[PDB]
Amino acid sequence: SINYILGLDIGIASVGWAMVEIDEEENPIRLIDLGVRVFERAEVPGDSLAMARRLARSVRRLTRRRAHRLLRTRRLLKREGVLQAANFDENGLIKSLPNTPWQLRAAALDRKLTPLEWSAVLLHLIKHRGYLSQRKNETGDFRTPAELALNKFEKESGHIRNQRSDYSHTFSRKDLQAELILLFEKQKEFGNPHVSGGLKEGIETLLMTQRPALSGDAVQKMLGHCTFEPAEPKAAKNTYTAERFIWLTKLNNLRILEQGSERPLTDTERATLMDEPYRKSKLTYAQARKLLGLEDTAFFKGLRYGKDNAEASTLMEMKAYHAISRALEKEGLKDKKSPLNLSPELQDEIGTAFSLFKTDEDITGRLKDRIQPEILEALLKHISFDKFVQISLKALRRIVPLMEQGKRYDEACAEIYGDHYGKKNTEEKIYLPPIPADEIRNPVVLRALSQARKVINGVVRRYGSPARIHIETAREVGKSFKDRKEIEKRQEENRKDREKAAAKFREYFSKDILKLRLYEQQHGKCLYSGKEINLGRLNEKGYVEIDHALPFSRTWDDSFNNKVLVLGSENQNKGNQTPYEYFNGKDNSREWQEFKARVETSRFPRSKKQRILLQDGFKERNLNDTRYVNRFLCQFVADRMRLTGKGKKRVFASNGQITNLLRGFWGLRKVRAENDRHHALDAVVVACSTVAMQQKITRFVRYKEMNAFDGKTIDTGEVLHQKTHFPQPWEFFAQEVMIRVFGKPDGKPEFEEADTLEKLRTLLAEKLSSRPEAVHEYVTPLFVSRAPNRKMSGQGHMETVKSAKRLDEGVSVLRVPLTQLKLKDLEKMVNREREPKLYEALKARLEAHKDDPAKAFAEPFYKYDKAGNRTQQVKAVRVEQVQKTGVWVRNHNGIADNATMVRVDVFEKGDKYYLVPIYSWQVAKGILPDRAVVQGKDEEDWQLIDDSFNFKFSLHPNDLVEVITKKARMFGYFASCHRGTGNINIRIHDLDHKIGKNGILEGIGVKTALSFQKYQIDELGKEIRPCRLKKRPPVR
RNA sequence: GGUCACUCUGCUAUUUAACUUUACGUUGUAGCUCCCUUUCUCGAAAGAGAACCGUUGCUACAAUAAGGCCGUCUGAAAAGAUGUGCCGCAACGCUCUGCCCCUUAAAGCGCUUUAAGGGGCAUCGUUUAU
DNA sequence: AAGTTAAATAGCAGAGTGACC
DNA sequence: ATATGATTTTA
DNA sequence: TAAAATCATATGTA
């Protein structure tokens, strides 16, 4: 039918695609089609959406399980006769339960307690049980946490429980255990009847029990599969077999490079070393150097060799053998002199058992019978294993033998399986199959691939199977020798710096080495304050804080460039502010000039020095997801897609640097606010990028000192752009491609866009004077496809619950803390008039600190008693909020704003349009809404919709719509619908920033509109065609 | 010779998914408590006392998506007892269900019916736990 | 905040085979 | 980003 | 005035 290369530029958000027609020498002759497919949507303002779902489900479990254990505690209190049914209300709660639990917790140590008093203490210890340590483990004059809490905390601070403001007490669960049994004894000897034996054990286990983090197939479910025998799981790294396989790949692959040449190790040397890491803790390179004698002109190939004792670094360490050994030796079931008396298959079985299970229950469960209980408990007392190799225990059982008998890794694998490449599914299909999805546990990457494949099979259905697919990956053009050995130098010292700082950390006692290694950069003095921090107390959580100077709240940076250290005093009164906004802005100030000082004077990198002191949009984020998408797609297309191409390999994996360089050479270097359509342009440059060009460029930058970023070589002689050496696919590439990808000629963006078929053909005809092959059948103008989003799922409501007692008159109220209370908020404080002295005092303090409550309320604020005496402190005050709508929450005791408008149902009556919003929560409770928007009015008085009204369609986010005003005509992707306004927002396809507010038309009215119809479009941006629904769909 | 892809290993820099807990925060309700509008009561008046409502501080208890379920024991039933009790903000997918959109053939006069095929998106099916 | 896990890729290095220029 | 209150301009 | 545009503000944390 037609011979085309299909180019792809795939990003986190988009896939641009191009088709270039080729002769039978496969040279590219002409540009056919191009397009851009966007599927953007995400980023809670700042991580993932799947992550948000995760943390929801996490808390739902914590929530449920605490409620549940407290329920079972009430039940237990009844069954052991502490309570007698006349103390329980209808709902199951205890009647007249004392609100005194801290004071009775203390007092119980000295008196017998009322059944209700005792009940209250127990429920209190169960509800707040403190944190239990969950990593491997193998005060004085106060008696119990309650007493310490009450006596010290209530006297000094005026509160027991913590607050974000003053965080005092956190208690260990082991501490509260101590307390529990202490009260059980003290209470028995003071004649408490309910020291009821079963209740002691019951209460204690509800306190102490939490589910295990990893139990059953938890680990097997996440664990990958063997390169070679793909039915069997990967082998644990702490296996006899696997540790041995590593030691042999190291040993065989080892070379010594002497005065002149390079040589393998002789069978004799392989026998000399084979048993040496089993005989010691570890075999360093120095020890190898002596045992083989070598010389001193002989060196080891590929080992560092700097200005350090580089051969001190361990050549091989059998971690698991020595771990199991040391375990037995430490419990006196093995001689430190004698070797470990357990068979390979048993070291394997135990290594895996620990690596795939963590509960003592599970791992005995698998070891009981195969190993003797004495040593089982020994190991269980001391062993923790993680990490897996890439090959099964099985395939290794077969390989490691052949590698002992001299063979190289590839020779062993080739003998057993045919090749060392691993078992692949190569089943070429016409249409790219589904991505496995079992095999990618990362939903952003999965969606990007899945869209990429919908584009691919789109162009296969429209134009048949391509010759070749060209994909842009994230790798860098081959580097020069000097380049990559300096890359290696700096990688090496990254390692070497982490041990240096780690060592001096160990000296005194991930997060941790950063704290210490940042003390030194700042010459120790807290950046903001300038008091040279008490060297100690790197453990009092809140003293010295690893602060984000440029907020992660505004910047989206968690890199090693934006965390200044300081002590708790000055991280409080900054909130969400940059070091410049925090330290007094327009005019100088003590802390601002002390900050300018500290900054100039800090061994915090040259880059960062600029990055801490600046004065919007998060530039730089997840290229990791781009890498993965593209790498996997190249693998997947190469393995399982039919193509027409000349060779056996008809997928080319180009890269960014390549297309950047070629666009350099072909006169297309330019900036991107103009459109999302640049994604198509890069695609065609990708479709024209070739293997030849990859190699010519690679040899140019690697061997002839060409810059891999701008494509220029110094000479001393000048500096020249190696542009001539890489010609364009045809004579007028810049002109043709810019016109087809933008609708305008390359020279100036000012011109109207040839936004129609015949407009474009006339412009191409006119501007490419001499190129008749540019204009053909398949020359539509570029209309960007935006994937639709038709989930009825979503966040029910916002997480901030507000008082609904006055929802009556259109208001909620919430406690604004004083340190967040600005003048505008104070004007709606509820007791503004009920306590007018309060109002005037707050307004006074605010006006006095130039309306900055962070500083206005730093010193405590108090109510005064009219005789002039000081009374109660104020921390937060209740403030009225406008609330025309909302979601009833928390057992119908609160209201919260809506979160997600799932769809908008559109109706017609008398050539007028009416919109009914449907939110996620109505969906969840089956409510099919009733009332269309009416601009300046509560929903109570909105337009009710009966059989009188003609239903036209539903709108989901990113559905395509056309509106005709007598004023103008609009066509774009539905964005939002205003409750207060009854308008819609439209996203124009290419988000051309010059029209609307950055490509969104804000505030399109549709009530009077001559027409308002919903269209449908495909993945390439072609079959743009109106669609009319018959029935108004349910919500379930 | 070179370049690239892929396998294995060591490393440097990053990313993602799943899990178990904690301490807070929010709203509701109580008690004690700060202020304090209005209204009563006793004062000859300074004052004292009460009530609803607001609301400061501490402590407790409940709820912590909107919403849907499940085991096990008693029981004819009604219903009781009981649980390290479980789902719900993501993405994919087309075997079933539903909606939109093509295309072909037949038969009627741009539309419908039949038949078949194809595609998209889901409130359908999976990951996903009963 | 604490904590147990598995998965992926860009780069550097070491051992290999095989397509493509 | 979305949801939507508050304000201005057009018809 | 009704409808259409515009401006403006807020979002759970360790």
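So for chain A, numbering is Swiss-Prot's, and the shown residues are 8-52, 55-147, 171-541, 550-655, 660-759, 762-1082, in order.
Cβ from N, Cα, C; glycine included.
Secondary structure at A:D16 (mutagenesis position), taken from DSSP and collapsed to helix, strand or coil, is strand. Note: A:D16 (mutagenesis position) has non-local neighbours A:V22, A:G23, A:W24, A:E504, A:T703, A:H723, A:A724, A:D726, A:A727, A:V730, i.e. same-chain residues 6+ apart with C-beta under 8 A of its own C-beta. Here Swiss-Prot flags A:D16 as active site, for RuvC-like nuclease domain, drawing on sequence analysis.
Among the features that Swiss-Prot reports, active site, proton acceptor for HNH nuclease domain is placed at A:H588, with the record citing sequence analysis. Secondary structure from DSSP puts A:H588 (mutagenesis position) in a beta strand. The Cβ of A:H588 (mutagenesis position) has 17 other Cβ atoms within 10 Å, all protein chains considered.
In sequence order, A:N699, A:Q701, A:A752 constitute the residues six or more apart from A:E508 (Mg(2+) 2 binding site) in its chain with CB-CB distances below 8 Å. Per Swiss-Prot, Mg(2+) 2 binding site is recorded for A:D16, A:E508, A:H723, and the stated evidence type is sequence analysis.
According to Swiss-Prot, the Mg(2+) 1 binding site annotation covers A:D16, A:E504, A:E508, on the basis of sequence analysis.
Looking at Swiss-Prot, you'll find the mutagenesis A:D16 to A noted as follows: Does not restore CRISPR interference during plasmid transformation to deletion mutant.
A:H588 to A appears in Swiss-Prot as a published mutagenesis result, with the remark: Does not restore CRISPR interference during plasmid transformation to deletion mutant.
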**Complete:** Residues A:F541 and A:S550 bracket 8 unmodelled positions; their Cα atoms are separated by (Å) 15
**Prompt:** Three states by DSSP: which one describes A:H723 (Mg(2+) 2 binding site)?
**Reply:** helix
**Request:** Indicate whether A:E504 (Mg(2+) 1 binding site) is helix, strand or coil by DSSP.
**Result:** strand
